[PDB]
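Heads up, the thing below is written out as structure tokens.
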Amino acid sequence: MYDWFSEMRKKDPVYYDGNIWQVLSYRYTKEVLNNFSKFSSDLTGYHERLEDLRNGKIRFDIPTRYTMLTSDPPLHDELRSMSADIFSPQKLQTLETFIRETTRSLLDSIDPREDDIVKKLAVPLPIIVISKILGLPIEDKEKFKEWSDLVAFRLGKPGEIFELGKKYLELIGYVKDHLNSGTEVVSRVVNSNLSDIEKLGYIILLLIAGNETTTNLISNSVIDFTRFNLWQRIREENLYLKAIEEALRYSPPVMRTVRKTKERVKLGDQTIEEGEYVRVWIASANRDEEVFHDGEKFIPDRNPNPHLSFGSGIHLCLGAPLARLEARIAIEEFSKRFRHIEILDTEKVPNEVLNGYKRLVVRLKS
Ligand code: HEM
């Protein structure tokens, strides 16, 4: 749909399809994201139940509807300030040895003759690192893996209620069971004026928000570097940092995000009435030719690279520095372990928002 995308960007970067409004241009998708005032993220009834939550009135509810993600300032900023430095430069500088050692061990388990790197490398790494960071017992990998499906970006589909409930019952219990044996990060949350529910949500957010996305970043990277035969250049020119930024732009783990107009607003040449949901196509903004010359091309050394794969504005991905650091250590250690990589088989996860692979079978020559 990147062609329809290029088409619409030219003719209708802010279009209405009957039900929802969609924004495909870079200038306008960025505008939406940065103007939280007109385009609110208060889409799960958090702002409406804050008081009753803090009142103790609301006692039970799906905890995931109350996290910084689905909230506007000040609430958002108050919640966010509690973990603002969790992925700070020095902190990441220090996890480096852990991340690299961890990726190297994961690589050590790969059978070059033929293996799936999604299963052996892409999935575990982020989970293992976030547990370390959050202080949540890693001996619960198989479960963290399952609950990672609950990430907000993913939307619903028929007959999933019983499955989701089950994952939800276990996930919550796990959190409840570990709320006090975690790092400063969670303690601060646990020891705040947040309701019991919001703390639950806050904790689940930090736990699962970057698993599937970071995994996808790693998978999509391996794919693009391979299909575009850039492994040699990347190693030679050391374009790891730049190439992962291009992978993010070209192959975004999250294709889009959503907002709701908190009022009647004119975006470009259109007037989006109050209360309208607005689809922000991150994938399309990333291809915007006005901003990204030769956007249809994968330029491994593209610089600069102002993509919106982590968003923009106040909700700009909290884990961005971490996702970047993890994918880059994974891509480097992977690239130094094989002479040549051959994609033998793939399986793509089915979702219009989440974009990556369920399976990535390859053959490596050490
Ligand atoms: C490379 C993979 C990743 C991608 C592409 C991604 C993408 C995004 C995007 C698009 C947003 C903004 C959503 C919006 O504006 O509605 C976001 C928010 C967020 N991300 Fe990620 N993410 C990734 C990795 C991570 C990691 C590793 C973590 C770590 C736990 C994480 C934590 C968060 C949090 C907490 C927010 C909400 C912050 C706020 O609302 O201010 N993300 N992410």
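Sequential numbering from 1, following the chain as shown.
How was it done? The header gives X-ray crystallography, 2.0 Å.
Every residue, even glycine, has its Cβ placed from backbone N, Cα and C.
For the recorded site, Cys317 (heme binding site), the DSSP three-state label reads coil. What Swiss-Prot records for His76, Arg80, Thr257, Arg259, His315, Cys317 is heme binding site.
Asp77 (mutagenesis position) falls within a helix when secondary structure is assigned with DSSP. Per Swiss-Prot, mutagenesis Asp77 to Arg is noted as: 1.4-fold reduction in styrene epoxidation activity. 13-fold increase in lauric acid hydroxylation activity.
Its own atom aside, the Cβ of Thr213 (mutagenesis position) has 25 Cβ atoms within 10 angstroms in the protein chains shown. Experimental mutagenesis is annotated in Swiss-Prot for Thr213 to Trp, with the remark: 19-fold reduction in styrene epoxidation activity. No effect on thermostability.
Looking at Swiss-Prot, the entry for mutagenesis of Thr214 to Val says: 3-fold increase in styrene epoxidation activity. 6-fold increase in lauric acid hydroxylation activity. No effect on thermostability. DSSP assigns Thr214 (mutagenesis position) to a helix.
A simple way to gauge crowding: the CB of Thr214 (mutagenesis position) has 27 other CB atoms within 10 angstroms, across all the protein chains here. In Swiss-Prot, the entry for mutagenesis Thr214 to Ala states: 2.7-fold increase in styrene epoxidation activity. No effect on thermostability. The structure shown retains the original residue.
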If I take the alpha carbons of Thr213 (mutagenesis position) and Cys317 (heme binding site), what is the distance between them in whole Å?
11
Which whole-number value in Å describes the distance between the Cα atoms of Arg80 (heme binding site) and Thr214 (mutagenesis position)?
20
Just the number: how many Å between the Cα atoms of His76 (heme binding site) and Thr214 (mutagenesis position)?
23
Provide, as an integer number of angstrom, the distance between the C-alpha atoms of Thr214 (mutagenesis position) and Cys317 (heme binding site).
12
To the nearest whole angstrom, what is the C-alpha distance linking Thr257 (heme binding site) and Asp77 (mutagenesis position)?
19
For heme: widest Cα to Cα gap among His76, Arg80, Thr257, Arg259, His315, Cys317 in Å:
19
